[PDB]
There are 4 protein chains.
Amino acid sequence: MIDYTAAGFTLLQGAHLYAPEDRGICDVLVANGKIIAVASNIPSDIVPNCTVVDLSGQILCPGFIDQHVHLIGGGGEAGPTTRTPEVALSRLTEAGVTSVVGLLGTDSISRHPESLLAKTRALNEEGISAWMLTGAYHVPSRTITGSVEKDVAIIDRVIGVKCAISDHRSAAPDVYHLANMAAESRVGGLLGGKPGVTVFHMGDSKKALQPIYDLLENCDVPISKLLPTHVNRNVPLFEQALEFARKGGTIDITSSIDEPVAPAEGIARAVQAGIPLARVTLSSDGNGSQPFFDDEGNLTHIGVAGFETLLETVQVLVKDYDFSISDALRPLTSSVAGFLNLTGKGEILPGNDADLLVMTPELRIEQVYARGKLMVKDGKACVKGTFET
Amino acid sequence: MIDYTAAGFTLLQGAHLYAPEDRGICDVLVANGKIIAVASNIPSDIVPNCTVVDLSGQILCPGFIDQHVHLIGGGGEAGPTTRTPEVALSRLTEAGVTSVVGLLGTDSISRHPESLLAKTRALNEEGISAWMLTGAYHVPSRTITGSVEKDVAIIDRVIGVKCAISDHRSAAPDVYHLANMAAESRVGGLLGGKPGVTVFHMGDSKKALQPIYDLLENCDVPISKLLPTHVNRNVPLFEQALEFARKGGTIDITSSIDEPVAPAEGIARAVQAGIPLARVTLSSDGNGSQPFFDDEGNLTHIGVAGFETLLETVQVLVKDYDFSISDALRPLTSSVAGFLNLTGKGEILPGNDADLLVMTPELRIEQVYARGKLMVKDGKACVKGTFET
Amino acid sequence: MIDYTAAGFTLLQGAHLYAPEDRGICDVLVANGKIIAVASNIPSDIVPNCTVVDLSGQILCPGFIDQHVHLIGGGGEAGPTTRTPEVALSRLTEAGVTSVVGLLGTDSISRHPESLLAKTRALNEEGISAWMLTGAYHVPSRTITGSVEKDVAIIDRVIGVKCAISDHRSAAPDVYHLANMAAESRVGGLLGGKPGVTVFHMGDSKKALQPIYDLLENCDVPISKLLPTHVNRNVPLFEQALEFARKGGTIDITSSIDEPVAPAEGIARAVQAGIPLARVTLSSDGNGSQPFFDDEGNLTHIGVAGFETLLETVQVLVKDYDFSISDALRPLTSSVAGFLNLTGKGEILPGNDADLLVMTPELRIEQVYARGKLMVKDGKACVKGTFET
Amino acid sequence: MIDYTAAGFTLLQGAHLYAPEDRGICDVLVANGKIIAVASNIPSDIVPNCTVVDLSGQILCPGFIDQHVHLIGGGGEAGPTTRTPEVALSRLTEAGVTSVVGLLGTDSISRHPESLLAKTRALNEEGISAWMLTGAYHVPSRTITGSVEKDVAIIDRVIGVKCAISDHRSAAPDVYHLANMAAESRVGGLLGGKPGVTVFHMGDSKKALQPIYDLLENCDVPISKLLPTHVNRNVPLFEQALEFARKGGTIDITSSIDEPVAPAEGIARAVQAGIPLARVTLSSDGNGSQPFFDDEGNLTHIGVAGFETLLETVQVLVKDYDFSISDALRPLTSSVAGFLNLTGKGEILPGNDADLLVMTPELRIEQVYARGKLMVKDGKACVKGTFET
Ligand SMILES: N[C@@H](CC(=O)O)C(=O)O
Ligand SMILES: N[C@@H](CC(=O)O)C(=O)O
Ligand SMILES: N[C@@H](CC(=O)O)C(=O)O
Ligand SMILES: N[C@@H](CC(=O)O)C(=O)O
Ligand SMILES: [Zn+2]
Ligand SMILES: [Zn+2]
Ligand SMILES: [Zn+2]
Ligand SMILES: [Zn+2]
Ligand SMILES: [Zn+2]
Ligand SMILES: [Zn+2]
Ligand SMILES: [Zn+2]
Ligand SMILES: [Zn+2]
């Protein structure tokens, strides 16, 4: 016998594949964590030491990419006890997440980019794929190297910058500050080969997207680099978002937000609005707090987001909204990889990474592969974080 | 015998001299790298140990001054592989260039002024004349001493500052920032005895020269110190440039730009426009990248500029545009030396530096003298950079 | 027809394999840039779309790891005209180099770690494997993030720090300074998963290795993290190096140094002195200058190192010294990978990266694979750096 | 009539020339500020538009290099009223000084290197040759760019660094501090093409040269880069200076110090001690104060140094000591140019700069040429600084 085990040959057989594109019943061959073949009827013997998997009667689709996650924990709006814990690997995989983008939020005093960066690396080490955004709510941005432009250019895992606008928790940034920060991210991205995006956490202020427009008049950053998130938090806001996307911008809907615009609802409206799913993304905001402010900007209620709403959103869309499974997945798969330029992610194509989900026809997660590795079986993590308990 | 070789007496005989002014058939005597005499019929014996050169049937003219060169290399817009290599001496001389001004571009993270400065000095050491601009696209400027005003005042080779406006790769500078930076360069120039110019890399933004005008309203810097470059990159832009020059400004046309306004074309239009050649300069942008952005600010194509377009431009002008050789040379000779106040350069006058070109009547380079030294013979570098291979 | 091309299946058939360990005539199967199987007689049909290569008659071995190259150039010891040029991809590959460690030297004023960092990524992007050392001759170290520890911990390509001792070009560091730096490097390595080494450039001072010894008594940094290079520069130095390795240290021999101790000669004595090859490495110092200094510390002669000395050394060892091919390889392969912990490098094993050299039985390089990609064919690069001409 | 005036042809006829080497009665031909020929009997008609000068009866020699002047003023040791005034051009020239090295002293609070730097350029601009030393008594050094190494490497006029030891006015530097600084200077010189020296101001402390020796053992800086000045300030000091030169060091004698060892007397003993004149220099310390301190370190008397002591010393040497004129000159010429590597200075050779002194046979200065320009006529300056009155 000759040993060919180093290749990790895996053949996933008989599933109804959504690439996301519906490819009907198709096969997928994997080696060294990469998809090396996609076709109907692949020879179970085509390669030595192959692990064959019968997925007949099952759905096969790309892993989710969650671009809004408080990896190291977040919160703190109601003081120190409200600091949320760090994210555990198993909570992501089990939710279908195989690629994630970490960021900071309100607190950047007890929360640091260097911490966020080490955690990002831990996750890659443990099997999934992770990147981060530098900055936080605070503007100017608190960086690792002292320059937003520098952080994006030279820190491998940094792909852009985060900020807070139209929020009672913002730093009251002016347009110069915003423009310069976005322009730096843009430039850093070209030098480092990163998307160089600027993510705007939106609050409830009446000004809504104004600041974005102003920015656009005060710089030459492409609209394709600006990403407003939580767009469903309020009506008027959601509405402007739709125009923004119509003008070519992309928009990020938060699945952990149920009122006033539900996630599935929002997506559907965007389409009806004539916006292409490619310019619509869905993110969780997992591990952040769900702070609720009153009339006088006083906190009242505070909770913590999880990742289940992701799948739930997809299910809904299909179930109650006439969406095709294909269509329903885009906002968590190719639209994201497409916006962030995540090479090798969000699509099942030869040459892409083996980040795959195995589900039941009714859309329930059964298996999860990360870079070709089995992470979840029977809806249960079989691979956990070094200290997961 | 007495040895008078230290003087390096050279007598260039019988050429049709363009000073650039047409001086018909005239002689040029050189000593210690300086032009010591210009007259018809100089006695081949007037001085001991004289090297006599018969240039009969040939054209003699001043060396080009290229004020836009990425000496240390540039690029990087499409990531690290796109970083261009440093400039080799021979590539300049062979192209007729004897004086050059180095600068930085988009990247000032992997690119540094101290590097640019050491390279500048190397070139002077090897025989040609070189200066640099401090700063880069980024505003505020990244300097050597920490102050634009300081760099221009105290670093001998620095003659001004560079910046990027109306470009999707700019740093989103505001007017205060621009004004202050130009005002600093202005002041530093008076203290250090430098032109103290401010060079503006122009992009494709609709705002075009606006920022310049605004600046002008927000400071008392003389229009003669502001230099917009790449003016031929787009029509509307080119058009505003013409008014700008009409208002007394000088403009820099980029020879490496063929569309939408060709170099020769631009020059011709400026004249027809009633602008004096003295306020029109031509620069190469050699060794920089030729990045091409799409609709959404996405790169598509990327190349690297060389120096041949310089001469080619001159040839064209004469050839296809009814320009006099004299006139055709100005934009690469006296207009430049005149704008930057390069003393001893751009004109063949007693007391000036022996920076001369020998060409065929059809305008082809045969010989090149830098500070009286033979650098190119028969269109071939006979003097190369320390590591040129 | 099913496409399986994504896999990059390549089978290297019937060469005499030195892993470096002599494996006699053995086959090598590659996929995705990985070595997936090594064994005698592999079925050319074992995998689809395979590219079969007949190496019968030839030698196959691991690609070289050169841990001492001035990637972006060096020199400057005699003025700006002496700054050497960056390294070209093809230069490396053609010399059998598939893995490299970039560093800085004397000049850390016109040279910057950020530049080095970028160049290193470009090389990875182009096809080979590259890392770097932070710091330079100067002590205290000039870093990217402002701290040696921080640089080693957080910048992905940084594996340790560089410095100079016992040289008329040193910073006159004291012991505290040395110790701290190495400590920092040590610790950053733990945090970042890097070797955390400290490389000492050795000069021609009489104090020789003292500083390393003192250091040892002034800190708890393992002797296994300390690397003295250019050991062959002088006799008395060479000799202490020997004892140093004897104490468990590892020494680095410079192949570009002929006198007094030539490379092959240095390795022979190591062995004679009873030193295990594992503790002996060979590196080029390619692209650095060859500055020769007088009695009064005055430069005289200055040259520029290449990579041919590496293969040359191997040849000589085998040819004039009676070293086994296997043993001759070690210092450029397993030994290096061994010291730097370059996982997946230095040996031909399943799971390892497909960095392979194909040579004639007379030790001539014919082909070169970097991460399984054909880089050199018939002793010539079919893969060039973006700007090679 | 052809104009050849640009050349500045001047022929110095029939003087007894000391290059300093006795060349007997020899002619000197100048052009462009350069010495183009030296020989007996040069044809007054050898070159056009020549200015012929009859030096028959006179002595011609090289202009003095004073490497120790407080160009911008000094003093301050007894309050602000004691700050001396800047140096006036004419003051220098009249004293035979054509080349100068400016520096700072005790006070580095009201005095700045930037000021010094500017003053140095003004002098070059006005007609002579000037350089400076960075630092001052204070250690660590107060620099322009923030680093000694950086200043020596990148500021064109900076040739090294200054400091003070064994003085009640010192900064109490320790050895590390000293060593580092000199190292820095050393290295910056290599990079910038400068001598890279370190000049030690000697005080009247009993420790005398110790610090220099310690230093020597704590670094690899060549003894040839270290200059102790004011050696004649005290006996015991003088005496170690002697051995110091004996070891290969070069010592600097202050002409403005009469007791205990007078200048001429210091030079005589050097020679007596068998020291080669090449290792002995003379400098004025012009414009510095003459602060006399008590027993309790209290100031008593305070005065201001001039430049007449230089010529005076020469005179005395010849006149009361039996030194050859030739030998008497050395310490102010070839020796200095020699130590500082002032190319084109200190000797009368073709190719050298035309910095010449014309004296009476009794050693009286009549004329002075700086870079071939007549600066002094009939012992008086016909060329004055911009603000002299
Ligand atoms: N509340 C979140 C911030 C956000 O969700 O925008 C946090 O943890 O900082
Ligand atoms: N693309 C150029 C910048 C410019 O040409 O404006 C560079 O090399 O940075
Ligand atoms: N001469 C080399 C230094 C060395 O080999 O460390 C350089 O480029 O700096
Ligand atoms: N007294 C002088 C100092 C010295 O001579 O070094 C001064 O002006 O500071
Ligand atoms: Zn938010
Ligand atoms: Zn959030
Ligand atoms: Zn530009
Ligand atoms: Zn440019
Ligand atoms: Zn070295
Ligand atoms: Zn080296
Ligand atoms: Zn002193
Ligand atoms: Zn003094």
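Including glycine, each Cβ sits where the backbone N, Cα and C put it.
So that you can see what the record holds, here are the features copied from Swiss-Prot:
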BINDING   A:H68, A:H70, A:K162, A:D285  Zn(2+) 1 binding site
BINDING   A:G75, A:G76, A:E77, A:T106, A:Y137, A:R169, A:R233, A:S289  substrate binding site
MUTAGEN   A:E77 to D or Q  Reduces activity 100000-fold
MUTAGEN   A:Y137 to A or F  Reduces activity 1000-fold
BINDING   A:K162, A:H201, A:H230  Zn(2+) 2 binding site
MUTAGEN   A:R169 to M  Loss of activity
MUTAGEN   A:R169 to K  Reduces activity 1000-fold
MUTAGEN   A:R233 to K  Reduces activity 1000-fold
MUTAGEN   A:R233 to M  Loss of activity
MUTAGEN   A:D285 to A  Reduces activity 100000-fold
ACT_SITE  A:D285  active site, proton acceptor
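Spatial neighbours are here defined as Cα atoms within 10 angstroms of one another, and by that definition the neighbours of A:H70 (Zn(2+) 1 binding site) among the recorded positions A:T106, A:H201, A:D285 are A:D285. Residue density at A:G75 (substrate binding site): 25 other Cβ atoms are found within 10 A of its Cβ, drawing on all protein chains shown. For ligand 1, the recorded positions lying close by, meaning a CB under 6 A from one of its atoms, are A:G75, A:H201; the full candidate list was A:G75, A:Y137, A:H201.
The secondary structure of A:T106 (substrate binding site), as reduced to three states from DSSP, is coil rather than helix or strand. Counting other CB atoms no more than 10 Å from each candidate's CB, the recorded positions A:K162, A:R169, A:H201, A:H230, A:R233 peak at A:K162.
Annotation: no recorded positions among A:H68, A:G75, A:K162, A:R233 have CA atoms within 10 angstroms of the CA of A:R169 (mutagenesis position). Restricting the recorded positions A:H68, A:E77, A:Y137, A:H230, A:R233 to those with a CA within 10 Å of the CA of A:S289 (substrate binding site) leaves A:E77, listed by sequence position. The binding-site residues under consideration are A:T106, A:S289. Their Cβ neighbour counts within 10 Å are lowest for A:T106. With respect to A:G75 (substrate binding site), the closest of these recorded positions in Cα terms is A:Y137, chosen from A:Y137, A:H230, A:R233. Cα-Cα distance from A:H230 (Zn(2+) 2 binding site) to A:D285 (mutagenesis position): 9 Å (rounded to the nearest whole number).
Neighbours of A:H70 (Zn(2+) 1 binding site), defined as other CB atoms within 10 A of its CB across all chains, total 25. Proximity of A:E77 (mutagenesis position) to non-local residues of its own chain (separation of 6 or more, Cβ distance below 8 Å) is seen for A:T106, A:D107, A:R169, A:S289, A:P291, A:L299, A:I302, given in sequence order.
Within 8 Å of the centroid of the Cβ atoms of A:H68, A:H70, A:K162, A:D285, where the record puts Zn(2+) 1, the same chain has further Cβ atoms from A:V69, A:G74, A:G102, A:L103, A:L104, A:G105, A:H201, A:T229, A:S283, A:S284, A:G286, A:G288. Across the structure, A:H201 (Zn(2+) 2 binding site) and A:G76 (substrate binding site) are spaced 17 Å apart at their Cα atoms.
Note on A:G76 (substrate binding site): other Cβ atoms within 10 Å of its Cβ, all shown chains, come to 20. Taking A:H68, A:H70, A:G75, A:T106, A:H201 as the candidate binding-site residues, the subset whose CB lies under 6 angstroms from any atom of ligand 5 consists of A:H201.
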